[PDB]
Amino acid sequence: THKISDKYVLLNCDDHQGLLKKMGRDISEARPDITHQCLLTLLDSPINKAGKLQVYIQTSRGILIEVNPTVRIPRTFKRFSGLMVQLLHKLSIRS
Amino acid sequence: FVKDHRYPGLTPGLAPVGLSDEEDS
Amino acid sequence: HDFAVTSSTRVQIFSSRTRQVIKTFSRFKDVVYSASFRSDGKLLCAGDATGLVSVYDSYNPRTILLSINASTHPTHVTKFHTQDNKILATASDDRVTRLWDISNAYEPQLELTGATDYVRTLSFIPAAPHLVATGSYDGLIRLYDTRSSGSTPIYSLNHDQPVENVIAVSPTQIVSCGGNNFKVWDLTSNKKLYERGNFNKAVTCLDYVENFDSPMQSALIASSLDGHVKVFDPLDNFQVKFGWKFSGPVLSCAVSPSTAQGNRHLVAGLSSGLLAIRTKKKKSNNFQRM
Amino acid sequence: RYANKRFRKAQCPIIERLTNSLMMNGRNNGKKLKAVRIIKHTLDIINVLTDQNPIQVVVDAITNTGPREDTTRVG
Amino acid sequence: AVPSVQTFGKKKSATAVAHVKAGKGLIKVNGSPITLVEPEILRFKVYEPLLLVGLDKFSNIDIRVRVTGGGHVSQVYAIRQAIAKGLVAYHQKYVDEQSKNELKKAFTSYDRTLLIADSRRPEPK
Amino acid sequence: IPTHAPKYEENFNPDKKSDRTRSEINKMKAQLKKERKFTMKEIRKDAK
Amino acid sequence: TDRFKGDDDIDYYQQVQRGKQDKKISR
Amino acid sequence: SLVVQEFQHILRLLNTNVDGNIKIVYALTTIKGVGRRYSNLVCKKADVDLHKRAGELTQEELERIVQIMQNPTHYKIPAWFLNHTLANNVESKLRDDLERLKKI
Amino acid sequence: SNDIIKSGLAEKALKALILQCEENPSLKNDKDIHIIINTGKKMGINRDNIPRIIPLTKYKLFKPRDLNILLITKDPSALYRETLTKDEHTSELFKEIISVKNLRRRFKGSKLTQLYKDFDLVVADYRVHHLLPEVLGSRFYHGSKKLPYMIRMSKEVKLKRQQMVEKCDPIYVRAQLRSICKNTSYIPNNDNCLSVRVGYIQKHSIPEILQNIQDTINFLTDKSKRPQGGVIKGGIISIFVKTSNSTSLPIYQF
RNA sequence: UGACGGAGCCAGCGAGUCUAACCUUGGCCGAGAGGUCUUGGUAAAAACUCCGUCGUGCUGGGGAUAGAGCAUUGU
């Protein structure tokens, strides 16, 4: 998550090329959509519904996130980005 | 009347007892 | 020599001295069925209608040393092995009896099968620690050798009525009650020696006590549903000596053990909820040197 | 005193070391009588369940659970 | 004047004073029997001077211990130190030196802090 | 297994605070605390 | 509950009192 | 062989749900507005055993307990067992004091 | 006395006080009715914080079941607590039974204040009543609203050079507590003014309060009933009915 | 990594004729100053050991503050 001017936004390959270039980090490294679609696949797979699956997220910056199997990730990346911003700043997300 | 030689205040402080008090109600 | 009494959702330890309750085990979520002591008397095992077998310290209801998820069906029998202090035998409505080790109680050490209906009693033969007898409602007393496979009995004894209880009165002779009668069988001959139908209604419980201070050396106590508890003499061809009549159907009966060294109790537990206990009671130094 | 010398702690009795490790985890720092009571009840439970000498069970547990080979990170 | 001995035992702020005189076997701590010394969990620390050498060594003596200061643990250690030292001193004053040396050997073999005070003074590095 | 929808705020700002009249009054207490502390420090500096 | 549904979108009293009062005032 | 003995999981007493697994005293305590001493007094008045579970309770005893809880006068239970504009003005005063002291 | 009861001025003052208490919220906070007795001469007895019981023959102020009661006992507390809990006469009588040492250990400061909030009536053994001011704190003792009473629980008599055996008599205890609850009390002072609670606003009627006032006057002015009664010397110049916040309304002006 | 009561039991520092709250309802005395009394509301060894009792868990535990529904009690 990075602060614009004031808006905290999750860094994006498509919407934040100027910010990524200014901070010097390559734009191809800013891909949270892969994590989003992998979360969708894992949580929608039948093993999760059977209750035999657990998911952890290990970010590149060293943050470790535990995903409760009962969560429903929003299907759209915009809502996923907002949820990840609040999770990364508040350290937890409730139901 | 009662008297305790250790405690003189018992004689004024004592509540009077009655047959209505010693009754089941 | 206190005695444990099982009612709905409660196990009470009654003192032999005062005939008053001194301990109470009320942790059970559903109705508790059988409670028993180890041979050394340190642990008390209880079986629950939820399939649990809870092993407590015998005189401490707060501490639960062991809790076994024996079955999903109700466990009606929990007994400790008499010869071995490490073995707990549980019989449930799975129609499978299970021998557990007290140390590792995650899986049954042995599973005994081959019963077609409702094992609700089991017993251990005194001389032989490998033998287990299970009595079931199909009428067959099945003897299992635990050193073998144990899935199938080595032999079976056919008590025609559904077997309410099984007891072993000697290394060779066992007594099984079900129906109006009880039958005493020899194990080496696999044949019944005697059968006594002295009762009107079904015989529910049996107890055996020997070498206690009495004219009669061994005694067999049989309690039935017609309110009768009767004494039989195993030396005198299992003939009838004494009897008591109570106010209702007697589910359970017990007599204080042979080494009671105090008051002796005959205890009956009725279907009405009553518990009836009948007892047999048990100068100066200068002047002295002068 | 068992902390003054490097290998002095090996001369300490092993039940004492078990008690000292039970005083760990913060909330009961210093409550050694409580830890000794816990050891007493633990040995009673061990002897009741296994019908063995519980000191021997403790010794066998330690000798089994001591790892024989380990790793170390190399930069 | 009976034969009697006075000895001291210390552990932190606790101090125990033992009077060991000729007697019959009365072992009292703070005017109370030794079998009521609290805590239960630490009573055998008080018992062990008796049990290391035997109750026959105590068959002919009377021990009276008065303890102040400290807490439960410190007081228990002060009691046991005072009792052990009082035994050694009585057996050296009115019984034989061989008995004294055997008692000192037994106490030293088990725990020297029964005899010599354990002083945890700071050591600057 | 059950599924629970997460509780999150769109356009989340960690700096901004999350009934409403009570919240305004509480912000007013925070402003009062800042002003009182600042005036205390200023008065002490002038006194010295 | 949700099966690929997606996350949902957002009298005497005053006389005695005045008597005491004007008594004090008179003193 | 016929053996007939002489239980509800959830009991609705005084418009309050209680569990039969808990005791009678525990159920009367879980009923809101009743303390442990009041529950014990109600059980003693209704003559039900305190060790008895709520599920294994007689219907007549339950009706008597309901009537006793409904009528405290008839039960005669004791009452002992029954049991910022100012800050805005402060901010204004702080502002005025700050202005006057800055002028000073 | 009889003229004080039969005077319509007192009854009119009582309706005036009731109406003023109803109208004024500050007086509506108050709930108790006090009389202020002007004794003619100085009483001459030092205050000792010991309530002395004034009997009320006609009516009862309170029932013991209504109040919250704290009993403070001498501290082998097991015998007294177990006897009073086990006996059915006093089983529900006391909200809490505590010893003085346990009270000192448990309740301190704000805990004492919430204790005062919780409990309405305090009674204690006469042997620990003198120790109570340090344990209960000053905020029980100021104002004399909830001064602890003195009850004697064993019924035995202390004799010189001999021990007094300790028992507990629940019938005697409930009799004394019933008398305390049904009867009003006073504490002597040195000067002339005296304050006695005579009735409760909600629970008592105006003739009942007037009869309680008459009984209080007779008990205090009667030459007999010494030493609990007979403490007023020189007669009563004037009585003043008032609540805690209300002004004094004069009756029996002499 | 409990709570709730009972019981048992253990410190070392500290001794200036000096140590210590506020408002409030009234009665009386007095020329006053005030004094005395009455009322009511706010500020202000532990551990540890032992015995008994409750009972442990996202089976969320609490805290509200309003409102609604249904009933207690009801002019």
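The numbers used for chain A are those of Swiss-Prot, and the residues that appear cover 52-56, 63-152, in sequence.
Keep in mind that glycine also has a Cβ here, set from the backbone N, Cα and C atoms.
On its own chain, A:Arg88 (mutagenesis position) has A:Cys70 as residues at least 6 apart in sequence with a Cβ closer than 8 Å to its own Cβ. According to Swiss-Prot, the mutagenesis experiment A:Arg88 to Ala carries this note: Loss of substrate rRNA binding.
Quoted from Swiss-Prot, the note on the mutagenesis of A:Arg88 to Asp is: Loss of substrate rRNA binding. No effect on growth.
According to DSSP, A:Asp90 (mutagenesis position) sits within a helical segment. Quoted from Swiss-Prot for the published mutagenesis A:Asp90 to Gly: Loses its exclusive nucleolar localization and mislocalizes to the cytoplasm.
Experimental mutagenesis at this site is recorded by Swiss-Prot as A:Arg129 to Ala, annotated: Loss of substrate rRNA binding. Sequence-distant contacts of A:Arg129 (mutagenesis position), defined as residues of its own chain at least six apart whose C-beta falls under 8 angstroms from its C-beta, comprise A:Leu100.
Residue density at A:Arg132 (mutagenesis position): 14 other Cβ atoms are found within 10 A of its Cβ, drawing on all protein chains shown. Taken residue by residue with DSSP, A:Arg132 (mutagenesis position) is part of neither helix nor strand, so it is coil. Experimental mutagenesis is annotated in Swiss-Prot for A:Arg132 to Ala, with the remark: Loss of substrate rRNA binding.
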Protein Cβ atoms within 10 Å of A:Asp90 (mutagenesis position), excluding its own: 14
Sites among the mutagenesis positions A:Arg88, A:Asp90, A:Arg132 close to chain F [C-beta, under 8 Å]: none
Whole-number Å value for how far A:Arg132 (mutagenesis position) lies from A:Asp90 (mutagenesis position) (Cα to Cα): 11
